Each structure stands twice: as C-alpha cells, then as structure tokens.
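Visitor: Would you mind keeping the following structure in view while I ask a few things?
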Amino acid sequence: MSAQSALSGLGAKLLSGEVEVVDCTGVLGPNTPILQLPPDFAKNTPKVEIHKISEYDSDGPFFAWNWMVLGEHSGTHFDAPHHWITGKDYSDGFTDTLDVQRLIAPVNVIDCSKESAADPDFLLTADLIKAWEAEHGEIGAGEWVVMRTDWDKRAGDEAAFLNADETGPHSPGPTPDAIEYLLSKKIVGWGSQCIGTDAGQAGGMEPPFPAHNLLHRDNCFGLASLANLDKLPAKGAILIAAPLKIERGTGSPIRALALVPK
Amino acid sequence: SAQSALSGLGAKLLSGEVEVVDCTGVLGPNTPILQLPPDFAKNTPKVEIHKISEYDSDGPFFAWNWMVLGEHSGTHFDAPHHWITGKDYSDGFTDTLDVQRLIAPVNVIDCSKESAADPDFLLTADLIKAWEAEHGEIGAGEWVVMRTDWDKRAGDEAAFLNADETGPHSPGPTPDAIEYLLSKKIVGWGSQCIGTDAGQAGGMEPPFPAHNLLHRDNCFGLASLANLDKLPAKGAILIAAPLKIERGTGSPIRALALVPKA
Ligand SMILES: O=C(O)C(=O)c1ccccc1S
Ligand SMILES: O=C(O)C(=O)c1ccccc1S
Ligand SMILES: [Ca+2]
Ligand SMILES: [Ca+2]
Ligand SMILES: [Ca+2]
Ligand SMILES: [Ca+2]
Ligand SMILES: [Ca+2]
Ligand SMILES: [Ca+2]
Ligand SMILES: [Mn+2]
Ligand SMILES: [Mn+2]
C-alpha cells in the first residue's frame, strides 16, 4: 500500500505482462496528417519531413540517423496553455515550464465511436458526459478525459482524416458546455483522436474552438491525434502524455502511452 | 490484480504520493549537440525553433512554432538501428520497437564525485558489481543510468562536450561494463553526457562499446539525461519513450521518473 510497493509492483507486472503498455501514438512522418487552416486566416504549420544524415555509408560509416522539419503541433501531440491566447500569461504554460506531475494520470475514455461513424460532426455534450459518469463513475480532479472516436482508422489518408468538404472540416468534438463542465471537475486535460481537440466545425462555435479556448484559459492541456483508444477501458487506465521540453514550447509531438490491465 | 494495482498507482500519482521527476534538459538552440570530425562524418544539426504565429496577423488566436530537430538532440533515445550492429532488427526503429519495454525500474549509479575528479572516468564491470553488493543486483529489463551530474554543464556547450586536442573528455562505460550489464538482460543504458559512450571511446576495443554492444543486443541508449541527482539508487521507475518517427533511429524524449514518497 506504500508508494514503493506500488512502483515495485508496477515493475513486476510490466515484466509479466499483467500490466500492458498501449501505444497511443500514430506514426510520425511525411504522411502524418497535419492541420489545414484557411490561408487568409492564418499561416499553416509545416508538413513533417525526415532527412537522412547517414545510414552506414560515407557520410556516417558506423551509424544511421536523421533530422526533421517538425512543427510542435504534429501528429499525436500535446497542446500547452501558451498555445491559445487565453493561456498566454501563465508563466508555467509552456512545455518547458509546466508541472510534469500533471502529465501522468488516470484517463477517462469516452467511447463515441458509433456516434461519430453515424455523424462526423458528432458533438459530445455535458449531458452525455454526465450519463457516462452515471454508468462508469465520476470524472475526478487531475484526470485525463479523452474522446474515443476511432478517427485513427483514417490516419493513413490525410484527406480522409481532415474530412473536409465545401463548408470545412467535419470531425467530432466537444461542445463548449461539455468542456466547461469537465473543467468544473478540475481535469488536467482533454484528448482527441482527430486533428485537434475541437470539432472540425468549431471555427463557427461560440467561442470559436472552445476546447482550445477554455482548456488553455484554465492552464489545462490538450491532446490530438491519439491512436488506439479502442485498446483502453472506459476507466482504470493511466495515460502518459508528455511533451518534449521545448524552450518556450506551445506544444509538442509526444509518445502517448497508456498502462492497462491484462 | 492488475486493475487494482493501476487504480492504486493512479491515486498516488494524482495525490503526489508518487512523484514524477523531470529527467529532461531544455530543448532549444542552446542545447548541446554532438560534434564529429567533418572528415569522418556529417554532423546532426543544431536545434532551431521558429515562430509560426503568436496571437498576431499570422495566427490571431494562437501561438505555435516549428523546429529543425535532429533525432539525436538533447535528452534523447537511441534505437538499435542507430548503430551498424543493430541494423538488421526489424523492430529496431522508433516506430517498430516494443513499447512494453520502455518503462522499467531504473538503477542509478552515482559516479558524480569520480567524474568531477576525472572527466575521463570509466565505469567498469567490477565497479558495477560493487554497486550491486551495496544496492542490490541489476535485473532483467531494467534501465541502468550513469549519474555524473554532467547536466550541470549543459549551459555551456563547450564545457559539456569538454574537448581538447585529443578529442572529447567525458565519462562513460568500459566494454566489459556494457557486456556485464547486457548479461543481466537490461533494456538499456543511459548517460548524462552527449552520448552513451565515454568521450574517449574511439580508442576502445571495440570503439564506442555502448553504441556497439547495446544495439547489437536490440537494446536502447539514452543521452543527455538530466537531474539524476534527484533519483534514488534503487526503487524508481524510468519512462523513456521515443517519438514514433517513421523508421526513426532515435528521438528526443521527455524522460520522466516515478519516485516514491511516504
Ligand atoms: O494544433 C492544434 O493545437 C490545433 O488544433 C489548432 C492549432 C492552431 C489553430 C487552430 C487549431 S484547432
Ligand atoms: O547516438 C548519438 O547521438 C551518439 O551518441 C553518436 C552519434 C553518432 C556518432 C557518434 C555518437 S557517440
Ligand atoms: Ca508536486
Ligand atoms: Ca449533417
Ligand atoms: Ca490500432
Ligand atoms: Ca551559457
Ligand atoms: Ca582517444
Ligand atoms: Ca538537479
Ligand atoms: Mn495542437
Ligand atoms: Mn544518440
């Protein structure tokens, strides 16, 4: 029941496989889907590039390695509060100044996959979250909450992943009141399997991009392009979602990992 | 059971009874980066951070950056493909390795005093055996890290690389040290220096035995680890997970340790 026993126990169960590490990360490379914004509205974050330095050749006889062109907000990634104007004044709101204690926490996995398959603009509401809590247990302070949509099935095709038509991107997300409600429970942050933490059509919500707006307003975090949420239980897993320690970073690609039973 | 264990661990993380320790240095333009003889090999590039927008006409509501980022930059992870000796492992890339292996108990071997006295200090098999006699045997799947407090030098790249006419002078393991650890079936070896080997490992047999032997055995390397002085010799869990770079040879990481409180 001591912390040391918990950690030794974790170590043993990892070796035996009784605790499994789930990879919640998509592949990071040139094909990784990247956010597209209207050019008149904002500059785009760049597509990922991987450049060879050497691979056991005359440029590097005994070793292989690469360098990258890499936006902070690329692939499975982390949003720090400085990312949004509402979080701009937190001195601790950068990837290098935030509290790493907050990064590893129990995760609440809200399965919206059937609803999102039927309607790509599916919105998770405060009422639906409360019904989820009624069934699974209350969402608690410091916990991660992630919206499972199985949108990662589309990640091999950027067009399919952004899912845009004449009126813009169509991908599921939260309502402003859903995020407001989660924040009232003092969550650490909110995660999506889509290109961002907000619905594709959030550009037209009040406020616009409410997850971004409200999370970062409250010094909380966002996660995007999460994979393999279908391998997690609704309750009980621990999510590890840690940004690179980028100097004054607004966000970071991550290796999101989850600990799950069995 | 596994679920009860994860619930108990989750509660302790939320409460701080298990502390998350940041073992990562800041990643930015001033991060020390390996230098190689240009007649020998091309260099991995210095880190660059470039503004896309900061709540301005380029992006009115948000701030974000993009990076020039070598795989092998700052606190970072070496996958087996990084060395010629690990080239044939299909699971030897950051996107094909087994994430189950990345989280494990860590052995923190304090060589800080020895390293302050002699920057070319070498950890030997006999010294590791003496550490085990005091602290306990090193076990299968565990991380082993060499604490030197070299991270205290990261503010001055020249001091961090510490080169003179005969090359870099920084502490590391002997060949027999790495062979001994590998016989205990460790997952990986970590350093606070620019790489996993001693600065003078070029004249060793074999050259750069950490790189050579670790990756020969499909095991991992960690470099530029920070804050090992905040870890116990035994009992902590280390989380060291590379980005899921497509065919990646390594990656910057947010190295985090779990340490127990009471
Ligand atoms: O990458 C992000 O954090 C993200 O989702 C985003 C970034 C910039 C502008 C709008 C959005 S909606
Ligand atoms: O993998 C690394 O960053 C590393 O330590 C290294 C890389 C290339 C050449 C020599 C070394 S010694
Ligand atoms: Ca704390
Ligand atoms: Ca419709
Ligand atoms: Ca999958
Ligand atoms: Ca300096
Ligand atoms: Ca030499
Ligand atoms: Ca320290
Ligand atoms: Mn983002
Ligand atoms: Mn390296």
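Every residue, even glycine, has its Cβ placed from backbone N, Cα and C.
Feature list, courtesy of Swiss-Prot:
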- A:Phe62, A:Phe63, A:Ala64, A:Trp65, A:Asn66, A:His212: substrate binding site (BINDING)
- A:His73, A:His77, A:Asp79: Mn(2+) binding site (BINDING)
- A:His83: active site, proton donor/acceptor (ACT_SITE)
- A:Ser225 to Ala: No effect on the affinity for isatin and on the catalytic efficiency (MUTAGEN)
- A:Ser225 to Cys: 2-fold decrease of the affinity for isatin and 4-fold increase of the catalytic efficiency (MUTAGEN)
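Buried or exposed, and what's around them? Tell me for each listed feature.
Guide: Counting every protein chain shown, the number of other Cβ atoms lying within 10 Å of the Cβ of A:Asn66 (substrate binding site) is 23.
Around A:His73 (Mn(2+) binding site), the C-beta neighbours below 8 angstroms that are at least 6 residues distant in the chain are A:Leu35, A:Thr45, A:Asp79, A:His83, A:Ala224, A:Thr250, A:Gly251. Reduced to three states, the DSSP call for A:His73 (Mn(2+) binding site) is coil.
When secondary structure is read from DSSP and collapsed to three states, A:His83 (active site, proton donor/acceptor) falls in the helix class. In the structure as shown, the Cβ atom of A:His83 (active site, proton donor/acceptor) sits within 10 Å of 29 other Cβ atoms.
Long-range neighbours of A:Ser225 (mutagenesis position) (same chain, six or more residues apart, CB within less than 8 Å of its CB): A:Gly26, A:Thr32, A:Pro33, A:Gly75, A:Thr76, A:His77, A:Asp152, A:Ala155, A:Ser192, A:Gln193, A:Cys194, A:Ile195.
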Visitor: Identify, in sequence order, the residues in the chain of A:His212 (substrate binding site) that are 6 or more apart from it along the sequence and have a CB within less than 8 Å of its CB; answer 'none' if there are none.
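Guide: Residues satisfying the criterion: A:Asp79, A:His83, A:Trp84, A:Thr86, A:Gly196, A:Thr197, A:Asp198, A:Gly222.
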Visitor: Which chain-mates of A:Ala64 (substrate binding site) that are at least 6 residues away have a CB under 8 A from its CB, listed by sequence?
Guide: A:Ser54, A:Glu55, A:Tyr56
